[PDB]
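> One structure coming up, written as structure tokens, with questions to follow.
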Amino acid sequence: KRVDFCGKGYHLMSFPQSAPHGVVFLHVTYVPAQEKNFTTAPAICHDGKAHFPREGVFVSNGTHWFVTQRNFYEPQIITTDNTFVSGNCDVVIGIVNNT
Amino acid sequence: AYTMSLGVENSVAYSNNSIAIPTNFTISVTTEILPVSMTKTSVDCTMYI
Amino acid sequence: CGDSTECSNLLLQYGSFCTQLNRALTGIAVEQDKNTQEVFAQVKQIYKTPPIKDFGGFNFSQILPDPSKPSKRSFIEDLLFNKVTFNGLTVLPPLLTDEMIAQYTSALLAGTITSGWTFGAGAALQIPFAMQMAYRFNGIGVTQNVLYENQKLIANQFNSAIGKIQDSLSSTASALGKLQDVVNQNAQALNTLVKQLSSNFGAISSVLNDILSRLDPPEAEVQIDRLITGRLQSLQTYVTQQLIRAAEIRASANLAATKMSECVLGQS
Amino acid sequence: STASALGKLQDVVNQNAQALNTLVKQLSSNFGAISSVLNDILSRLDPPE
Amino acid sequence: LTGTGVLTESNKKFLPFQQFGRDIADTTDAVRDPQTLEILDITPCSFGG
Ligand SMILES: *[C@@H]1O[C@H](CO)[C@@H](O[C@@H]2O[C@H](CO)[C@@H](O)[C@H](O)[C@H]2NC(C)=O)[C@H](O)[C@H]1NC(C)=O
Ligand SMILES: *[C@@H]1O[C@H](CO)[C@@H](O[C@@H]2O[C@H](CO)[C@@H](O)[C@H](O)[C@H]2NC(C)=O)[C@H](O)[C@H]1NC(C)=O
Ligand SMILES: *[C@@H]1O[C@H](CO)[C@@H](O[C@@H]2O[C@H](CO)[C@@H](O)[C@H](O)[C@H]2NC(C)=O)[C@H](O)[C@H]1NC(C)=O
Ligand SMILES: *[C@@H]1O[C@H](CO)[C@@H](O[C@@H]2O[C@H](CO)[C@@H](O)[C@H](O)[C@H]2NC(C)=O)[C@H](O)[C@H]1NC(C)=O
Ligand SMILES: *[C@@H]1O[C@H](CO)[C@@H](O[C@@H]2O[C@H](CO)[C@@H](O)[C@H](O)[C@H]2NC(C)=O)[C@H](O)[C@H]1NC(C)=O
Ligand SMILES: *[C@@H]1O[C@H](CO)[C@@H](O[C@@H]2O[C@H](CO)[C@@H](O)[C@H](O)[C@H]2NC(C)=O)[C@H](O)[C@H]1NC(C)=O
Ligand SMILES: *[C@@H]1O[C@H](CO)[C@@H](O[C@@H]2O[C@H](CO)[C@@H](O)[C@H](O)[C@H]2NC(C)=O)[C@H](O)[C@H]1NC(C)=O
């Protein structure tokens, strides 16, 4: 888990091979690509309360808001089972309205 | 002979309500070579000197 | 030898002590260049920060570069640079100039402000700074819930800490101990090496011209042999000390590279 | 196809070989004496010098 | 005060009884000529790889 110790990217596994006076590693790594743009917001105001995402991030494609994992674009609709509530939303700077 | 260029200069399109999420991946295999040993050597005084 | 003929002739028959003597120093210099390259050249592009800056309240003016200054160095770098300070020996300039080092650091710092840690794996991904801090609280146990409800207080604490470290560096000296010690050690080694050229080493004088001018070669050669042995001993000791110190510096540089890789480009 | 990929191990081997070779070549140095071989100097002198 | 170098003009002031100066590590750095009593300077003519 320590960054850049073995492999540029996210490490997956490795293989050792011998060499006349040393060793050779073949670091297998995962690297993301083909990025895109979206519009974000740190919380969601519903009935005054401020829902936050359990794991992921809020995004929007112009009309609809989605919650996705942070390393691969995969949008899921927003439901009360992947968000948790904390107080009411007037002290948070960046709230947006939604359902 | 010329002056070194540290790399291509780009400006990341920072804002305060915009993010970028990857949509595809690749898997890369890269090598790395490390010595672990050196040849063992012994020397006899009387023979050499 | 100090540009003399018979001295060179006498030193010639000693075999090749000096080829590896120069080889070691050349290897050391290449090692320093590699050290700097591996410590700083962690990025592929050169990033820049936007002119308009709204980082949720955090204030980076003390560490971000300012175009007004000719060196394009930030305030803290100015404080650090202000606080701290030929007989056949030569000093060579570093391959990278301080301007390029400052550019590397500025690119790193702008990337970590605007992109996060994602720029260490692939291509930099923009992320608003506030909702990046919520990703760093989540990695130490505290939920993100806290940060969005204490944003202003957190920003004020961070700014106050920045000002406090600014003043602590500015007024109180003797904080940059290690670098000063390294510089003083190198200077002391060079100076004590230089001063050895005024020693008899058991001979009649420390100047070649006088000993060759009031004698004849039959025993002037013996005196020159004594001088050569002494100077060779001193030079060999100096080279060995340099090698040991270079090993220590390389260990420190490897530690610094690991710290930059693991704490700057990610949360430890 | 590409060469010079195994740089570090080759450098280590070359360093060791060069050290051995330069150690061997030191046997041909007078070191300020009259010869680099013992047999002739023993055979054309007396023990004193 | 035998030695090789390049002699230039300087600006420092000797007290009326010195003959020559030095800076650190005991290396001559300036000489007063015994004819016009002016302060010269000494710089080693360049060398390098
Ligand atoms: C996301 O949007 C931003 C802004 O719209 C893009 O950044 C600009 O893209 C245009 C392309 O027409 C360039 O001409 C500009 O130079 C870019 N801005 C800067 C500051 O360089 C960005 O490219 C978009 N992201 C993706 C993945 O397309
Ligand atoms: C943003 O994404 C949403 C969800 O994918 C889109 O909404 C649907 O889009 C499809 C076509 O892509 C339509 O057939 C549906 O009627 C839309 N609504 C629903 C409820 O499914 C929306 O079009 C996307 N907008 C943009 C600008 O990309
Ligand atoms: C993101 O930045 C924009 C522009 O810097 C902010 O928009 C401003 O919002 C304030 C009140 O919130 C308005 O008075 C300004 O007129 C807006 N500026 C413009 C150019 O329209 C926005 O508030 C920022 N959002 C966050 C969460 O920081
Ligand atoms: C989001 O929705 C809330 C609640 O509907 C809005 O807050 C109300 O706005 C109206 C009109 O500005 C006021 O008369 C009310 O007093 C507000 N509060 C309540 C409890 O109704 C809010 O303006 C909407 N937009 C944003 C950006 O928050
Ligand atoms: C993600 O990238 C991969 C390649 O890295 C894409 O796979 C290629 O897709 C094209 C068209 O479908 C094929 O002609 C190629 O043969 C595929 N490559 C391989 C190695 O199989 C993949 O389509 C991309 N994913 C998306 C959603 O665009
Ligand atoms: C970030 O901190 C700096 C340092 O205090 C602020 O610069 C000060 O600005 C005030 C008013 O503009 C001046 O009176 C001070 O003299 C400035 N300090 C220095 C050292 O010049 C800067 O304003 C802060 N950032 C923001 C956005 O306010
Ligand atoms: C020794 O050096 C010269 C030799 O004549 C003299 O000093 C100069 O004398 C000339 C004419 O004889 C004058 O024009 C110069 O102004 C003199 N210069 C100086 C510095 O004296 C003098 O005989 C002796 N000078 C000294 C300093 O001992």
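Chain E residue numbers are taken from Swiss-Prot; in order, the displayed residues are 546-594.
Using the three backbone atoms N, Cα and C, a Cβ is placed for every residue, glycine included.
OK, Swiss-Prot features for this one:
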type	residues	note
VARIANT	E:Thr547 to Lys	In strain: Omicron/BA.1
VARIANT	E:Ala570 to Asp	In strain: Alpha/B.1.1.7
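Quick one: where do these features end up spatially?
According to its DSSP assignment, E:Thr547 (variant position) is coil. Neighbour density for E:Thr547 (variant position): within 10 A of its CB lie 7 other CB atoms from the protein chains shown.
Sequence-distant neighbours of E:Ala570 (variant position) (same chain, 6+ apart, CB under 8 A from its CB) do not exist here.
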